[PDB]
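Down below is the structure, laid out as structure tokens.
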Number of protein chains: 2
Amino acid sequence: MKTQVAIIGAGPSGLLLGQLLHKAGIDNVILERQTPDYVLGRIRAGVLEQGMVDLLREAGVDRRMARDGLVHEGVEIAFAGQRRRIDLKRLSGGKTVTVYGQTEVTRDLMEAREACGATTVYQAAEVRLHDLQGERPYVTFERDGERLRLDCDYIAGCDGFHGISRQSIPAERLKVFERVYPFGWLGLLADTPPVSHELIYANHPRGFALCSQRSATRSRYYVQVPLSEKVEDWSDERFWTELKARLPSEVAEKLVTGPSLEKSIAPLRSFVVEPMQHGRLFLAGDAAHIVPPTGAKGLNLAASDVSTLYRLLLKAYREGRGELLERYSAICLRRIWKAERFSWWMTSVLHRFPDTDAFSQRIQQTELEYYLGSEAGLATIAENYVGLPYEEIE
Amino acid sequence: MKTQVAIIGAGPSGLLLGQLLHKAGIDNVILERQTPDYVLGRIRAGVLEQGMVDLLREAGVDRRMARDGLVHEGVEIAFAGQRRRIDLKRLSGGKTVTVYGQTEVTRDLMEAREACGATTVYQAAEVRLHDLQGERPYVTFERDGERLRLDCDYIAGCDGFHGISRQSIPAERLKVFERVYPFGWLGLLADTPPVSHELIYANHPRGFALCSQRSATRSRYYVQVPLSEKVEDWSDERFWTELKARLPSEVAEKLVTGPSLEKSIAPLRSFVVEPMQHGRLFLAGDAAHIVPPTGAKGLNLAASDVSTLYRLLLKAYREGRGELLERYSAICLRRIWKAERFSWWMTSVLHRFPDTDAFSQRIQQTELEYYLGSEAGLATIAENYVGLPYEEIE
Ligand SMILES: Cc1cc2nc3c(=O)[nH]c(=O)nc-3n(C[C@H](O)[C@H](O)[C@H](O)COP(=O)(O)OP(=O)(O)OC[C@H]3O[C@@H](n4cnc5c(N)ncnc54)[C@H](O)[C@@H]3O)c2cc1C
Ligand SMILES: Cc1cc2nc3c(=O)[nH]c(=O)nc-3n(C[C@H](O)[C@H](O)[C@H](O)COP(=O)(O)OP(=O)(O)OC[C@H]3O[C@@H](n4cnc5c(N)ncnc54)[C@H](O)[C@@H]3O)c2cc1C
Ligand SMILES: Nc1ccc(C(=O)O)cc1
Ligand SMILES: Nc1ccc(C(=O)O)cc1
């Protein structure tokens, strides 16, 4: 069995890369550990940068998004009994962000790949990578008992934080940068109209709260929660009461509550690995880096890694410029670090940290007051929020 | 012995306030623990905001400053083998800062006060404050053995961090916010031409370094140093070798060195007290708050506290509006916290901290890269550096 580019993982990174590649004539096979239904069960992201919206268009998978996605020109930050709106469009020079669930984006890509007839092997068990530094690397996996081999020219590791690809690089070739936060986010998806037409990030003494949405009749809410929490300890009613306690009274008053469709706790973490490649293996997305959700950069950084890898692969196959692939890590890391910095800043100013001295609390509050009250401060938030520009390459 | 406003401390705060008050017809007496020469021996500040320059003009003590002070339109930040210039004038909408030593400002004020014949009692020993909540507070002190009493309407505590005024307020009425940094600055004053026409703040792996100046033939340099250091362990030659090691090669190459005129170590600290007054006692300057030197806000915040106190006192005496004095703390604290936030940020991005993990070092470096590479980022530094506007009152 042979292909040009083997892709490990059928989450958004792998699917987007596979779609872009197929449309350009570069054959690729995707190997996924889980089933289509399992992948489709993950809620995750809701906010997309303009760059990701354009990439979906280029992959030709934007029909439903153009119809159903909601374009947001602003976002609100509530703290110390006040709500401040950041006009993203005005402050960033016209850019906006789009709210369209990750589940939906993934569904669109999966349907698109099926229709084109490209290869996808679900339940590909025990994937192993071989001869990464050779001129002919290969992947082995098991499908219903028998171990099969897939030969390829390159391998794109799009297998997330727990994937096999990053584990396949000699640990000594990698530099790991990581920070673990002492809290997680308890998220709740409900078939109820959102409390606002724009997102509301709230810094409240009891902890962080976020009011988001999926459509005009579907909402997604989050509350900061200690790591010791178990989801079974949080009934829907406990969640609504807690969420209400963290929001401005005028917002809590018109909040329409309802039974949860999904409820889960996600731990917050920052993680970056340098470099993002090894021989003929290139890491993309969560496989190479994790950002806390606060800045809504995770799926968006995955999109930029993919945009970059795809364009370099194109140069390699169409133009015989295989040497440009060595620049992959350098190009992606510039964007990754600025997004990590922004996600880290958002996290530190919106959440309540354990054992914080009086000085730090006051500085936290002053950061908000300064950045939300200065035209220059607002612009730094806005340009980072809508997403910094992708680098062009070469 | 009686006056209208008793002022404790003859450093810049006390002198500036006393001068402004005298010029407006409000009698005031200054009590200073040390001698004129001792006060004049402190080097300290070199950078003044436009607001402080205007206050000196209003006090009528700007002749020498207008002649000798250097107006700077920019400043440089060196990090990771690169120097980036921040055009303060362009980015802040036309404001600049002035380099004129604190020693000189103090000398100008002292000469001005002597010529006007206002009262100043040096070597005023064992100053004690009494009946702060009464309608008639008073100050007692000792002059060559005998204990004298000074009656007044109000008392301005301009006695610095170790003064008696803050200690005279019942500790329970005060909220203290403080942060101690694990390093200090070793400063060296030399009669040598500065290495640059603008200041250079340098983040180097060995620690922070700063190239400043006093005039075209006098320089002031600083290097970050551990708290365990003793000045006697730092010969002039050791200092020059260390400074050179922390600067970009092209800057170190044209550095003119020479014997030190003054050498000292200043510990870095952030300190704020709320409120800044008690009864008829009002704290101003270092008596109420300390900021690390990195942002050059100390003397400048003292100027804004003084500007505010003076204007409120004027309203009180000239217009019988004594009730406006209750707003002193609220007005000053707004500016103090934003300046504390800026000084804290500058300190965290330019210095090397003990036991820093890989993630934090990378974030530190990325903060610099982002703020120095974005038009919006540059503007946040510039507007804070030149100094945020003074509030108008009422
Ligand atoms: C609460 C939450 C909110 C978020 N909100 C946002 C937001 O609004 N905006 C945004 O930009 N980002 C957000 N993110 C981040 C975003 O969801 C992730 O960055 C994104 O899922 C990355 O996609 P990926 O394809 O790299 O990895 P994944 O989605 O993790 O997919 C990886 C795939 O590889 C498969 N796989 C794993 N191991 C193997 C193996 N050994 N062999 C074969 N296949 C394997 C997995 O099964 C999975 O299907 C959020 C994340 C969370 C948890
Ligand atoms: C290394 C260094 C660099 C700095 N660089 C800058 C810079 O470039 N720009 C800037 O804005 N700031 C800078 N600062 C800060 C600035 O020097 C201080 O904020 C400033 O001195 C505050 O003035 P002040 O009058 O409040 O207090 P002080 O200058 O401390 O004067 C207080 C006076 O009160 C007297 N006194 C004390 N106790 C008593 C008592 N019990 N009775 C009577 N009198 C008493 C003292 O003797 C002293 O004369 C720097 C500080 C340092 C140390
Ligand atoms: N920053 C975030 C904003 C929104 C969401 C979400 O809608 O799921 C998640 C993170
Ligand atoms: N930030 C600072 C800049 C300059 C000086 C100084 O010249 O003494 C001190 C601090």
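Determination method: X-ray crystallography, 2.0 Å.
Even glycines carry a Cβ here, placed using N, Cα and C.
Taking a C-beta cut-off of under 8 angstroms and a sequence separation of 6 or more, A:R42 (FAD binding site) has the following same-chain neighbours: A:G11, A:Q102, A:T103, A:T106. What Swiss-Prot lists as FAD binding site is A:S13, A:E32, A:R42, A:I43, A:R44, A:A45, A:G46, A:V47, A:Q102, A:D286, A:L299, A:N300, and the listing cites experimental evidence.
Under the DSSP three-state reduction, A:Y201 (mutagenesis position) is assigned to strand. Non-local neighbourhood of A:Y201 (mutagenesis position): A:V75, A:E76, A:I77, A:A78, A:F208, A:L210, A:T294, A:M346, A:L350, each in the same chain, at least six residues away, with C-beta under 8 Å from its C-beta. Annotation of the mutagenesis experiment A:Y201 to F in Swiss-Prot: Reduction of hydroxylase activity.
Cβ contacts within 10 Å of A:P293 (substrate binding site), excluding its own Cβ and spanning all protein chains shown: 23. If you look up Swiss-Prot, you'll see A:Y201, A:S212, A:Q213, A:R214, A:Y222, A:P293 marked as substrate binding site, on the strength of experimental evidence.
Listed in sequence order, A:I43, A:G46, A:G187, A:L188, A:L189, A:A190, A:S212, A:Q213, A:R214 are the same-chain residues six or more apart from A:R220 (mutagenesis position) with CB atoms under 8 A from its CB. Under the heading of mutagenesis, Swiss-Prot lists A:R220 to Q and annotates it as follows: Lower affinity for p-OHB than the wild-type.
According to Swiss-Prot, the mutagenesis experiment A:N300 to D carries the annotation: The side chain of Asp300 moves away from the flavin, disrupting the interactions of the carboxamide group with the flavin O(2) atom, and the alpha-helix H10 that begins at residue 297 is displaced, altering its dipole interactions with the flavin ring. In this structure, A:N300 (mutagenesis position) is part of a helix by DSSP. Under 8 Å, Cβ to Cβ, and six or more positions away along its own chain, A:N300 (mutagenesis position) finds A:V47, A:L48, A:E49, A:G51, A:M52, A:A339, A:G387.
Within 10 Å of the C-beta atom of A:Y385 (mutagenesis position) sit 22 other C-beta atoms, taking all shown protein chains into account. Following the DSSP three-state reduction, the secondary structure of A:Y385 (mutagenesis position) is helix. Here the residue is the original one, but Swiss-Prot notes a mutagenesis experiment at this spot, A:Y385 to F: The positions of the substrate and the flavin are not altered.
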Checklist entry - Three states by DSSP: which one describes A:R214 (substrate binding site)? => result strand
Checklist entry - When DSSP states are folded down to helix, strand and coil, where does A:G46 (FAD binding site) land? => result coil
Checklist outcome for this item: A:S13 (FAD binding site) falls, by three-state DSSP, under helix
Item to check | Other C-beta atoms that fall within 10 angstroms of the C-beta of A:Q213 (substrate binding site) | outcome: 23
Checklist outcome for this item: Simplified to three states, DSSP reports A:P293 (substrate binding site) as helix
Checklist outcome for this item: Same chain, |i - j| six or more, Cβ under 8 Å of A:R44 (FAD binding site); the result in sequence order is A:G101, A:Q102, A:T103, A:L299
Next on the checklist: Just to be sure I understand the contacts, which binding-site residues have a Cβ under 6 angstroms from any atom of ligand 3? Candidates are A:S13, A:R42, A:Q102, A:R214.
Outcome noted: none
Checklist outcome for this item: Note: in the chain of A:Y222 (substrate binding site), residues six or more apart in sequence with C-beta under 8 angstroms of its C-beta are A:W185, A:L186, A:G187, A:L188, A:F208, A:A209, A:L210, A:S212, A:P293
Checklist outcome for this item: The answer, for which of the binding-site residues A:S13, A:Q102 has its Cβ ringed by the most other Cβ atoms inside 10 Å, is A:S13
Checklist entry - Using the residues the record lists for substrate (A:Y201, A:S212, A:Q213, A:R214, A:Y222, A:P293), what whole-number Å value is the largest Cα to Cα distance? => result 16
